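Asks: Shown below is the structure under consideration.
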Amino acid sequence: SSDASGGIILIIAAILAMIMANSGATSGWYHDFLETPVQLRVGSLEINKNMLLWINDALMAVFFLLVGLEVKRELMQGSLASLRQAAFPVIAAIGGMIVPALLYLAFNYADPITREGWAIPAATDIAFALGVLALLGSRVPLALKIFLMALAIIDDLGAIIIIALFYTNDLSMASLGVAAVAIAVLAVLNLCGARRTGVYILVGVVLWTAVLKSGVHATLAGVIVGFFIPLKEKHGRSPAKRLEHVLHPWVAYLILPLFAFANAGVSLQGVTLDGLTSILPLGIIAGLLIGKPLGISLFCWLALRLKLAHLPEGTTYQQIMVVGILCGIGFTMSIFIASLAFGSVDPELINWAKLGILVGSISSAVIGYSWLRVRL
């Protein structure tokens, strides 16, 4: 219905971006504002960081809040509560984020890219992956869809975490502390049984503001909240279930899209960089431009290597391998994980990663779409 009305209004953004980016008439204002200093200060605390940076810490924070919510749900209720319903998707994604890496990483065991591999081609645009799957009538899914979504999250929410530990936490003494009292309140707050979901959010923004010197952390705060916001329908209704529902449209229509308008505007012109000028380029491009379509050759080795005692789940047999093809469109999710990887560190080769994870992305969005149209 409206589960694919976003994938379109999303791609529209990406396009609108490029246009803006290479326009020459706008390529100026765009890149200009998108990287201006912006100091925000509330009373005595002064926070200074670049436009984009704020925007992303804000957007992916909200986005991952919703992700947090859902992963809790699936973990405590539906699609993943039992170590029986889990086993497959977990084994499916724990693969889904080690083959792409160990393909790209081993494609680039060189230097200021070693950090790049570790992820980038891991995240799958869980928003786009279900978008292209919806343009397909309605027969076959309803158990296939609720499956894909187990990877995307596990793989994405995975990376974000692996990356939070890999980093030498800028343990700003104070902040790290506030983050604790806040993260503590969140608990006592859930313990004493508070369902006034308004609170939880504000504490969160505090926690978020605290860990605000390391993106990946502010992002994680979202998740941390979506994790504490009450779930048991004990009340008579669930505060989380409600929130997750009002947020859904907004993220898929405003956020996700908006986020894509800020990061997908990759500049190709100037240096049109002909064909091989892209693939040719070290892994940074080919590596992650392939770590993605060749990131399917993982389930079909990890999800299939499950001929030991792990059921498909009223699936569609070999029609599962077409799913693992779509988890090759890390689109925005990667673009994000890419900014995390570079963005503030050597960021000129970031316009490359964008291209790579954009080519490899589309060239896996149809090379996986059609195959799954003739199936029915």
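Swiss-Prot numbering applies to chain A: residues 9-384, in that order.
According to its header, the structure was obtained by X-ray crystallography, 3.5 Å.
Cβ coordinates are placed from backbone N, Cα and C, and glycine is handled just like the others.
Sharing the features that Swiss-Prot gives for it:
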MUTAGEN   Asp133 to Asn  Loss of both Na(+)/H(+) and Li(+)/H(+) antiporter activities under all pH conditions examined. Abolishes ability to grow on high salt medium
MUTAGEN   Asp163 to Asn  Loss of both Na(+)/H(+) and Li(+)/H(+) antiporter activities under all pH conditions examined. Abolishes ability to grow on high salt medium. Still active and electrogenic; when associated with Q-300
MUTAGEN   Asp164 to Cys  Loss of both Na(+)/H(+) and Li(+)/H(+) antiporter activities. Abolishes ability to grow on high salt medium. Cannot bind Li(+)
MUTAGEN   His225 to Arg  Shifts threshold for pH-sensitive inactivation. The pH dependence of Na(+) import is shifted by 1 pH unit to the acidic range compared with the wild type
MUTAGEN   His225 to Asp  Shifts threshold for pH-sensitive inactivation
MUTAGEN   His225 to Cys or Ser  Slightly reduced antiporter activity. No effect on pH sensitivity
MUTAGEN   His225 to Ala  Loss of antiporter activity. Abolishes ability to grow at alkaline pH
MUTAGEN   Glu241 to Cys  Affects pH sensitivity. Shows acidic shift in its pH profile. Causes a shift in the pH profile toward basic pH; when associated with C-254
MUTAGEN   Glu252 to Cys  Increases drastically the Km for Na(+). The pH profile of the activity is shifted by one pH unit toward the alkaline range
MUTAGEN   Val254 to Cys  Affects the pH sensitivity. The pH profile of the activity is shifted by about half a pH unit toward acidic pH. Causes a shift in the pH profile toward basic pH; when associated with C-241. Another study shows no acidic shift of the pH profile but rather a moderate alkaline shift in the reverse transport direction
MUTAGEN   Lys300 to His  Retains 52% of Na(+)/H(+) antiporter activity and 88% of Li(+)/H(+) antiporter activity. Increases Km for Na(+) and Li(+). Does not affect pH-sensitivity. Decreases thermal stability
MUTAGEN   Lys300 to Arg  Retains 36% of Na(+)/H(+) antiporter activity and 93% of Li(+)/H(+) antiporter activity. Cannot grow on high Na(+) at pH 8.3. Increases Km for Na(+) and Li(+). The pH profile is shifted to the alkaline side by one pH unit. Decreases thermal stability
MUTAGEN   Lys300 to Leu  Loss of Na(+)/H(+) antiporter activity
MUTAGEN   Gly338 to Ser  Loss of pH sensitivity
Asks: What subset of the mutagenesis positions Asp133, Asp163, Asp164, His225, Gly338 lies within 10 angstroms of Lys300 (mutagenesis position), using C-alpha positions?
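Replies: Near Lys300 (mutagenesis position) by Cα: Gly338.
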Asks: Sorry to bug you, but what's the C-alpha spacing from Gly338 (mutagenesis position) to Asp164 (mutagenesis position), rounded to the closest Å?
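Replies: About 9 Å separates the two Cα atoms.
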Asks: Which one, from the mutagenesis positions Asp163, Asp164, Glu241, has the smallest tally of other C-beta atoms lying within 10 Å of its C-beta?
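Replies: Least crowded of the mutagenesis positions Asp163, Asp164, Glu241, by Cβ count within 10 Å, is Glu241.
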Asks: Within 10 angstroms of the C-beta of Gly338 (mutagenesis position), what count of other C-beta atoms is obtained when all protein chains are considered?
Replies: 35
Asks: Per DSSP, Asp133 (mutagenesis position) is which: helix, strand or coil?
Replies: coil
Asks: Around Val254 (mutagenesis position), how many other C-beta atoms are within 10 angstroms of its C-beta?
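Replies: A count of 10.
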Asks: Counting only residues 6+ away in sequence within the same chain, which have a CB under 8 Å from the CB of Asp133 (mutagenesis position)?
Replies: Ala160, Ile337, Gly338, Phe339, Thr340, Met341, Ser342, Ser369
Asks: Do me a favour and check the Cα-Cα span between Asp163 (mutagenesis position) and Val254 (mutagenesis position); whole Å is fine.
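Replies: With the alpha carbons as reference points, the distance is 25 Å.
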Asks: Just jot down the residues in the same chain as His225 (mutagenesis position), at least 6 apart in sequence, with C-beta under 8 A of its C-beta; none if empty.
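Replies: Once residues fewer than 6 apart are set aside, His225 (mutagenesis position) is near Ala172, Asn177, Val219.
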Asks: What Cα-Cα separation, expressed in whole Å, is found between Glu252 (mutagenesis position) and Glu241 (mutagenesis position)?
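Replies: It is 14 Å, counting Cα to Cα.
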Asks: Fewest other Cβ atoms within 10 Å: which of the mutagenesis positions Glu252, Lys300 wins that one? Let me know.
Replies: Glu252
